[PDB]
Amino acid sequence: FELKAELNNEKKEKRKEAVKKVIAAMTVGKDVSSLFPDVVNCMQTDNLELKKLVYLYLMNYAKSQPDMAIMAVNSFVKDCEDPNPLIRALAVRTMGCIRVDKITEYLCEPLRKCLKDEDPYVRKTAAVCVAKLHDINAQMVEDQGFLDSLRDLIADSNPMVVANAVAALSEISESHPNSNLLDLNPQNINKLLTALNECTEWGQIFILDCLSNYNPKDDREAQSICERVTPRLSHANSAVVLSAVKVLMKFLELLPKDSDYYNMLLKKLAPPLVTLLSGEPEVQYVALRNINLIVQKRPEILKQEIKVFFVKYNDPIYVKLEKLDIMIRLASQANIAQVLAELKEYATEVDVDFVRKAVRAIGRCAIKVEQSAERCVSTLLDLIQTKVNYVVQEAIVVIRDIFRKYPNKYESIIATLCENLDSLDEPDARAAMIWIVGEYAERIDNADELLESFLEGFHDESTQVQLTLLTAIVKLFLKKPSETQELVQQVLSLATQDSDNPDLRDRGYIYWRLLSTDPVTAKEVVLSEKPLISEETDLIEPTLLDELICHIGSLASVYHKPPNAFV
Amino acid sequence: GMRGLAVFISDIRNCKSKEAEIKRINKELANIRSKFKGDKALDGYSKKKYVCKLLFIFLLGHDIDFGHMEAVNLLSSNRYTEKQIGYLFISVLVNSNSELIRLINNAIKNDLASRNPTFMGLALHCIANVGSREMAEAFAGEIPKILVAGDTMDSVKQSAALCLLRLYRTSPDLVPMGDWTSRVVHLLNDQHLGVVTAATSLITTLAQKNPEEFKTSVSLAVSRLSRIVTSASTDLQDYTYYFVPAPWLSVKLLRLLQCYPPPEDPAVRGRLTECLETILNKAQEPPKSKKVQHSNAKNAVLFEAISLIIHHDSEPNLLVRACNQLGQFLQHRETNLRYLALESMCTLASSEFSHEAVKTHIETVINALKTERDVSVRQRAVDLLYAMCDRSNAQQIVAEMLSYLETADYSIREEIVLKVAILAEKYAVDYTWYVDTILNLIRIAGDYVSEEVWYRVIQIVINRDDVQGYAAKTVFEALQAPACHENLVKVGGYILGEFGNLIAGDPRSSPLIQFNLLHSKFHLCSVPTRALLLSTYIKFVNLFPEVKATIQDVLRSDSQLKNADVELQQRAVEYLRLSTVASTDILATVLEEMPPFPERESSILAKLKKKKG
Amino acid sequence: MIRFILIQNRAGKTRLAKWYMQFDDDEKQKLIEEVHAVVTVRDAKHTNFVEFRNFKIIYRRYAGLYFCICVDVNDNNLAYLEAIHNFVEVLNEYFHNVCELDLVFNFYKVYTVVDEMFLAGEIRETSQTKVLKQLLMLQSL
Amino acid sequence: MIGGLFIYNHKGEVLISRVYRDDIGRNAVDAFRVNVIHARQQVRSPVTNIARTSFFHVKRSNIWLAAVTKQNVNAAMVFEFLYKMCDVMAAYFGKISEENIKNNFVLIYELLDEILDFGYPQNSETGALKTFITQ
């Protein structure tokens, strides 16, 4: 109760002190909701600092209640006419900050006068307030007039106001009634580029964000935009550079073999992009993700820059992992020795998933080329002999992949793999080992016992392992018909009688209706030779990658997921 | 006071990072090497100081694996502080040894044969605090004669009763049931009400494990309860907690009475009814004190009485009064009271005599769900809503759970979706509503739904036949919407591939359009979804000769044939070779009507049962 | 029954621990950390009966200490809530002033009080008067 | 772009919390306090997704400085903005500590109301802040 007593003061200075005490009490968690009318009464003053403090209080509290805050419209209208522009902008911003259904009717008329005046800061604040309005309860019919006012408000000589107006338009353009933004014709594009030249870093970023939605009619416009965007290599590190890289990569629709500007453009992309690996660790991580996507899209850019992506000892774990795959992306015939030496060096570290991904990278380098395949198979044998469990599982998955890549070349290792089978727990390793056993069942006379051992618990297990086991058993039967009736009958009965998955039941039936129809067709279909796989190494599906090229800057690239997968 | 411990705390508590305290522990190790390893150690003060210092070091968060044999040497002492330090140190740290443990047993055996309450109390506290194999084998049948065959102080009696509780809990095998139960159940009416508390706890545990052994306690228990509930407002002021007469004692007596069936003697149950109406009437009056603790104690004893009434399930008037009290409590200002009332009504909802009375509070339950905006309270509300679910409400109750799913943070989403799935499956008469509800669940939550719910939905759609046409339709008009979650893709692929012949009649849903929509969904999905869509593609090849060429053109590209995953490659090769042969006989023979699923397990119920606890 | 009794501070340090059945070395630390995470997030306008996995704890807020009592599902919440209130009160008129520094200084007194009112997982004595009289009786010697 | 903004303590306390969006509520505070600071899995990434909501965080001295958004903003946007905000705080009051944050609540609130509106970082050079910001 003493809060009210100490707040109800007649001196203006002690009223200000009570105001900051109330702000501090709200910050620490105290509740002064019963003192709101007193603060409203004390609002009627002319002190700037008290004006800001009371406006902060008004936002923080009246955001929860519109009822008694309705009467504040008259005070806001009185405030938005005070000659000085600073408090005008503050008042209009705090007035727009209340998101209620009864404020739009009272703000539709007074807000019009704010968008048309001779002041850059006030115009910027008004544009931001219009963007604030359009978020909620602003579709109307006159709101089209407001958006037209914002749109032709682009015709300003101040970079800040035009930059924020363009950002607001880009954000509000999410609505798509088949009518896309109505604007950014070539003259507006030229004006936007001139502003980009004359803007600040933040509006530069906003303009580069918005500009990535135009479709050039001809190459000359694309050429002009390309040489008008290139000088964008600033001290803003990741933001401006990545936005320029995004817009350039989108504007590579001209023919690859044209006059020698395509090659020079590709040459331009390398220095500033590799420069990004010298900033803060988080922007380094973002740049590494973006470079991974770019290399996966266009691999003839970072061709001879492998040396920089060498993993350092002081780097954090996520940076280490992303530098590792970039390294594997850029490994080729010329850099085999040093890459494999580095991979062997990382293989002895203590961090778990880093060592897993390092041995996977060793195997993937093996997948890429043949001499690396032989040497990396030797290193995989050594790592298997090291007996470490997770390394063994990763090596088994890699060995399955290599067997798929190279047919009938590394048969001598299957006995060693079958020797250590009890150390498998993860579903991927079990599936890989089961497929290896099933495919090379002619060489192994002990495959029956292994598959029967995996057949003990058919339930309480991942569906992928069940499918792999079932297809391996069917393959083994079709290769050893004379003594494998019990296994196939049991596995088919388990699939089609107790499995809850309609996927597994479907596979059980699709094989059951084949093994009893025609053995010639069973041999021809199931055991049909499978073509080579031709450098499948950790690629993203091309449609997803192409859709992700349009979103280089955003979190879509960082998360490696489409924007529709998370709102 | 002791200066050493105070200096220790004041100095080492306010120091720098871990290296400083590590170096100070090293210095302490040097000091103990200097002194304990050899020399001549004093008896009382030095040993007390270093033992308490090492105990404090252990409590700080460090580990000590030595220095207790000379500490257990301290057990045989005359002064109380030394003995307490020794017992506390041997209780806090437990070691695996044979000679030292036997020395501990000899010392405690010598100590137990004392003639003062304090030493026996400390010995019993040490026995009950830890418990061990040697203590169990040596202190099994000799504690009862301290309890039964002895007129000693009350403190040692309570300690011995709780020691019997602990030993029976940890080693029931070697505790006999001999001729000692006569007085232990008889002392339930003893004075000082503390021996009463200990005996009530012990007998309650024993009856919870061995009910028929102590059936005679009912009469004394009900007599004590009747005396306690209404004797006087100023009687035994020592055991009155804020004007409430013995809350904990009454709670424990009510718990003891709950483990037994209603008494055969009509007089005993008559007294029970009398004291129950007495408790309810006493709770009816406005509080005698404005303090919240008085209300908390009164509501505690009232809730225990209500739980006993629910367990008995024999008095209709008592049940009606309890339900009225719960309905009054549903709008109580205190949050704890509302939460406890919700839990108690969820427990009570299983009673058939008050099922309609529980159902009459559905509007208040819905308002509480929509108003308080808590997490535990709203989980209790949805549990009670599930509890009161006879058919009678199915549409409204399912809609309310759907809304609460629409506003549900992280994991209550999963619990709600499982509960809604099982409830809709169990209480649906027109299964078209069930399919619509399932699609609503998939659309609303999507990311956090299940892995078994869509299994069950596919099983229902396949099994029930007649509803398959509407299911296939609604799925088709739901697929082409801009909002299409991943699980919806799988369910739609399976159902539509299986039953496209029912929808092929409409020109708006030509098979070419269905295949194009499925392929448009194909390029952005995980591996299992792509496998399901490939199976649907081959089923279309069986069912739709018109689109045979286009499909065969689809799964022949190098993206879907040279893929990086084993399963997709195998499925593509198999289906492509089946379509290439196309004998028109084998392919039609293979993919048959696929008879409906049998009622195997109803895995949703098992999953939700396992999720509990 | 009463599973464990804790007095956590704002940071997470355990000024009083008491476990009524066997727990491992890492298990105690994991339990303390998860109890702290559960307790510190809730605010004043929340229930005092929060449950995790197979348990439910009864927590109160006194000065800068979080008195946490873990009990079984079937035990009465309000009785144990008033029990922890009574325990805090007995510490109040015992030391005449409750503070974390005093608890650290006289941890053996805290253990003897807890053993006086709690043993084998149940409630031993409920009255303040007899506990105070007995505890001050042994203070002279 | 940016939605809410949060600055946390070493022990898990909340120092300031300013929200620009109706999307961000106390759920964001609970999620970041439980699943980031109190998460036992040290190996993480600077961007974390919790129920379709990204949680960015940068650690300086001993504070968790987190920016929360519910839309696919530019990641470099928020990261560079957080770096520049930390630089501005260091310029105004040197070392960043719990006490330094506590004793300048009004200044921090005024700055964050002025340096950022609704999620559009406006200008943080030095030429605008010095003219019309009180001490």
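When the header is checked for method, it gives electron microscopy, 3.9 Å.
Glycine residues also receive a Cβ, built from the backbone N, Cα and C atoms like all the rest.
Listed in Swiss-Prot as a mutagenesis experiment, C:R15 to S is described as follows: Reduces interaction with CD4 endocytosis signal motif; when associated with AP2A2 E-21. Summarising the environment of C:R15 (mutagenesis position), the number of other Cβ atoms within 10 Å of its Cβ, over all protein chains shown, is 18. Under the DSSP three-state reduction, C:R15 (mutagenesis position) is assigned to strand.
Around C:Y62 (mutagenesis position), a 10 Å sphere centred on its CB holds 14 further CB atoms from the protein chains shown. The note that Swiss-Prot attaches to the published mutagenesis C:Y62 to S is: Abolishes interaction with CD4 endocytosis signal motif.
Following the DSSP three-state reduction, the secondary structure of C:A63 (mutagenesis position) is coil. Close to C:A63 (mutagenesis position) in the fold, though at least 6 residues off in sequence, lie C:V98, C:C99, C:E100, each with a CB less than 8 Å from its CB. The mutagenesis experiment C:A63 to W is recorded by Swiss-Prot, whose note states: Abolishes interaction with CD4 endocytosis signal motif.
Here Swiss-Prot notes a mutagenesis experiment, C:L65 to S, with the remark: Slightly reduces interaction with CD4 endocytosis signal motif. The Cβ of C:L65 (mutagenesis position) lies under 8 Å from the Cβ of C:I7, C:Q8, C:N9, C:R15, C:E100, C:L103, each of these being in the same chain and 6 or more residues away along the sequence.
The DSSP secondary structure for C:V88 (mutagenesis position) is helix. Quoted from Swiss-Prot, the note attached to the mutagenesis of C:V88 to D states: Abolishes interaction with CD4 endocytosis signal motif.
The note that Swiss-Prot attaches to the published mutagenesis C:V98 to F is: Reduces interaction with CD4 endocytosis signal motif. Taken residue by residue with DSSP, C:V98 (mutagenesis position) is part of neither helix nor strand, so it is coil.
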Measuring Cα to Cα, how many Å separate C:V88 (mutagenesis position) from C:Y62 (mutagenesis position)? 9
What count of other C-beta atoms do you get within 10 angstroms of the C-beta of C:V98 (mutagenesis position), across all chains shown? 16
